[PDB]
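Undergrad: Just dropping this structure here.
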Amino acid sequence: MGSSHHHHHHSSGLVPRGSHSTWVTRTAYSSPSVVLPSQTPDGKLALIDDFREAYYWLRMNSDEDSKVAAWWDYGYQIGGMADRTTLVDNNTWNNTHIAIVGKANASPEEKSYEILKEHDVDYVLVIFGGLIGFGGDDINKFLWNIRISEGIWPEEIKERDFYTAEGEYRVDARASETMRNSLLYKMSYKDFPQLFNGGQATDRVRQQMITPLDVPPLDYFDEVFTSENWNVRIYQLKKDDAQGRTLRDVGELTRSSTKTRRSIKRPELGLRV
């Protein structure tokens, strides 16, 4: 549960920067609805677009199901790495994998919000920032070749850091514990400084935030449950080792349906071998 609505800009200009700057120059992606069939702002999330295609390229698998390819299929739609096949042959397992996330939130349970756009950028930083639970993704195999090339001046990082939270470092608890928990995991990854949990309520909600997937919307609750932020990235490892483990192989394999056609079409059916 949360609430927010104040962020929207673009990218264009000639200025320096340095090493990787996508995290802040790519997160701008934005998505107040991320409803493929409608919403579709500046398709950013480059650092994530390449991470999705890269994994879907080495694990594509195919077979009209995209088991381990579905999880990344969400980004393969454009694969900022070196594909961007416009989900032409993946639209089947791409439109049903990206629609579920935007359907669960709008479904009869929580409510359509920006939690969908924050999850996409959160899942990437959670799978690349921990690879399972802090440590693992110390390097990437497949990904864009450009590798940084200047862009929107450092106005997003300076404007996102200008904030100093509620106050010094007290009283952050209270009703805020719940109104901050959702605004802490989404601000800690977008801004950096956050996800501290005030009083004793915010901390309790952070540990209990993980949970399996009670609600029926396993597309809106599971997206943040595995993306959320450093909070979920750390709880995912302990949760995947104890309570759960296929949470990633259950939401990706669900894209299954048929076989021999997408590309693995045996030398007779698809007539392509």
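Every residue number used here counts from 1 along the chain in the order it is shown.
Header says: solution NMR.
Each residue, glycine too, has its Cβ placed from N, Cα and C.
Dumping what Swiss-Prot says about this protein:
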MUTAGEN   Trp71 to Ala (Swiss-Prot position 516)  Temperature-sensitive
MUTAGEN   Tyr74 to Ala (Swiss-Prot position 519)  Temperature-sensitive
MUTAGEN   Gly75 to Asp (Swiss-Prot position 520)  Temperature-sensitive
MUTAGEN   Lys141 to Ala (Swiss-Prot position 586)  Temperature sensitive
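Explain the structural surroundings of these features, please.
TA: With a cut-off of 8 Å between CB atoms and residues at least 6 apart in sequence, the same chain places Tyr55, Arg248, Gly251, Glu252 near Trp71 (mutagenesis position), listed in sequence order.
Packing around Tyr74 (mutagenesis position) is summarised by its Cβ count: 23 other Cβ atoms lie within 10 angstroms of its Cβ, all protein chains included.
Take the CB of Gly75 (mutagenesis position) and look out to 10 A: across all protein chains shown you find 26 other CB atoms.
Long-range Cβ neighbours of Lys141 (mutagenesis position) (same chain, at least 6 residues apart, Cβ-Cβ under 8 Å): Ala54, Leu58.
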Undergrad: Three states by DSSP: which one describes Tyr74 (mutagenesis position)?
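TA: Once the DSSP labels are grouped into three classes, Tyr74 (mutagenesis position) ends up as helix.
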Undergrad: With H, G and I counted as helix, E and B as strand and the rest as coil, say where DSSP puts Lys141 (mutagenesis position).
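TA: Note: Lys141 (mutagenesis position) is coil by DSSP, not helix or strand.
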